[PDB]
Amino acid sequence: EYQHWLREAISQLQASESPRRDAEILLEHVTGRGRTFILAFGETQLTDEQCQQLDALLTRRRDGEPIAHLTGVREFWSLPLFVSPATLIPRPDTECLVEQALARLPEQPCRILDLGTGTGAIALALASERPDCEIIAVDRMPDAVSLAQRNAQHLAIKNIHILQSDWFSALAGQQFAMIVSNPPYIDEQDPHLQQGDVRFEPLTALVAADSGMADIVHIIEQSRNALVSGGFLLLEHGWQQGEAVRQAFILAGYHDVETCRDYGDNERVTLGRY
Ligand SMILES: Nc1ncnc2c1ncn2[C@@H]1O[C@H](CSCC[C@H](N)C(=O)O)[C@@H](O)[C@H]1O
């Protein structure tokens, strides 16, 4: 049956990450039907190579290779987003960012900018709900550039342009009332750069300069000069960069600054306007 095969795997991934879902989605793509199916019928078998291949994808994920990598796609909170080791694997915690962005977009749609887009994750989850407005993605690493461009085309969305330039580098059309961004915010020396899934993502996609504050601070200052007037700059940052990021805005910006929590652990987004 199916299940049988699954547990053959479960015993494997036992310590690496937390097992079952891995296999499920990992085999949910193979003859890969639905997950509700597999649950309903993990009765039904699979072709041999069909199976072996998985038997092999296992070791890959065993050492530690990201599942998403192996699958090559990721359900961002809502959508199918094709991925490629050159950008970040769209984390959920980027809930705050997209939820507050929206909790503030009804107030103001048109002309928005997703900084360091990466894959199109936010820009994309943003533009779909909001075609009334336009979305702009940018990145300084060619792969992510196209990687966004790709996903952008799959779900086939409208009026969003991705680009290759340093943050504001190629930008002059700042009449954005809303800029959003999940930049690199990790300490060059952080030991978490050493744990699990992160040993596999780009230093670029992850590393910030000062203390992990360099790019944050820099888009704040640089990005706010845009003159967005009442417009917002929303940013994602590690749990422990709240106060710093908080302060950051102030020394740099104008309106009430707010640090809103993500899911459980903490503050994961900080915003304020001009
Ligand atoms: N100096 C720079 N100028 C523009 N984009 C940059 C940049 N440095 C990094 N970036 C892009 O911004 C990304 C932040 S990682 C997260 C990407 C995306 N915002 C998402 O939430 O997944 C980096 O991976 C890189 O693709």
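In order, the residues displayed for chain A correspond to 2-275 in Swiss-Prot numbering, which applies throughout.
Header entry for method reads X-ray crystallography, 3.2 Å.
Each Cβ is built from the backbone N, Cα and C atoms, and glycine gets one as well.
The annotation that Swiss-Prot gives for the mutagenesis experiment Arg36 to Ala reads: 17% of wild-type RF1 methylation activity. Here Swiss-Prot describes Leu40 to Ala as a published mutagenesis experiment; the accompanying note says: 60% of wild-type RF1 methylation activity. Among the sequence features in Swiss-Prot, the mutagenesis site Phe42 to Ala is noted as follows: 40% of wild-type RF1 methylation activity. Experimental mutagenesis is annotated in Swiss-Prot for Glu44 to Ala, with the remark: 62% of wild-type RF1 methylation activity. Feature annotation from Swiss-Prot assigns S-adenosyl-L-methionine binding site to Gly117, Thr118, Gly119, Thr120, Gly121, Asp140, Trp168, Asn183. In Swiss-Prot, a published mutagenesis experiment is listed as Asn183 to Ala, annotated Less than 2% of wild-type RF1 methylation activity. The substrate binding site annotation in Swiss-Prot covers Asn183, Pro184, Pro185, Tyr186, and the record cites experimental evidence as its basis.
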Rounded to the nearest Å, what's the C-alpha distance separating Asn183 (mutagenesis position) and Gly119 (S-adenosyl-L-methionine binding site)? Just drop the number here, would you?
9
Among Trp168, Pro184, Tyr186, the binding-site residues in the record, which have a C-beta under 6 A from ligand 1?
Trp168, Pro184
Most distant Cα pair in Å, residues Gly117, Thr118, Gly119, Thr120, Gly121, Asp140, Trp168, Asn183 binding S-adenosyl-L-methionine
15
Find, among the recorded positions listed as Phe42, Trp168, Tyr186, the one whose Cβ has the highest number of other Cβ atoms within 10 Å in the structure shown.
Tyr186
Restricting the comparison to the binding-site residues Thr118, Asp140, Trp168, which residue's C-alpha is spatially nearest the C-alpha of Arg36 (mutagenesis position)?
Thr118
Other than its own, how many Cβ atoms are within 10 Å of the Cβ belonging to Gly117 (S-adenosyl-L-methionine binding site)?
24
Near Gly121 (S-adenosyl-L-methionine binding site), meaning Cα within 10 Å, which of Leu40, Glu44, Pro184, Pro185, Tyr186 (recorded positions)?
none
I want the residues beyond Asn183, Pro184, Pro185, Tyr186 whose C-beta is within 8 angstroms of the mean position of the substrate site's C-beta atoms, in chain order.
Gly117, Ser182, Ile187, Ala209, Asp216, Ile217, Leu236, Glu237, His238
In Å, rounded, how far does the Cα of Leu40 (mutagenesis position) sit from the Cα of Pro184 (substrate binding site)?
38
Looking at the recorded positions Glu44, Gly117, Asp140, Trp168, whose Cα is closest in space to that of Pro184 (substrate binding site)?
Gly117
Listing them in sequence order, which of the recorded positions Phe42, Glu44, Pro185, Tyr186 have their Cα within 10 Å of that of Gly117 (S-adenosyl-L-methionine binding site)?
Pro185
Sort out for me which one of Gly119, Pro184 has the most neighbouring CB atoms within 10 A, since those are the binding-site residues we care about.
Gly119
Same-chain residues at least 6 apart in sequence with Cβ under 8 Å of the Cβ of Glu44 (mutagenesis position), in sequence order, are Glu2, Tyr3, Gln4
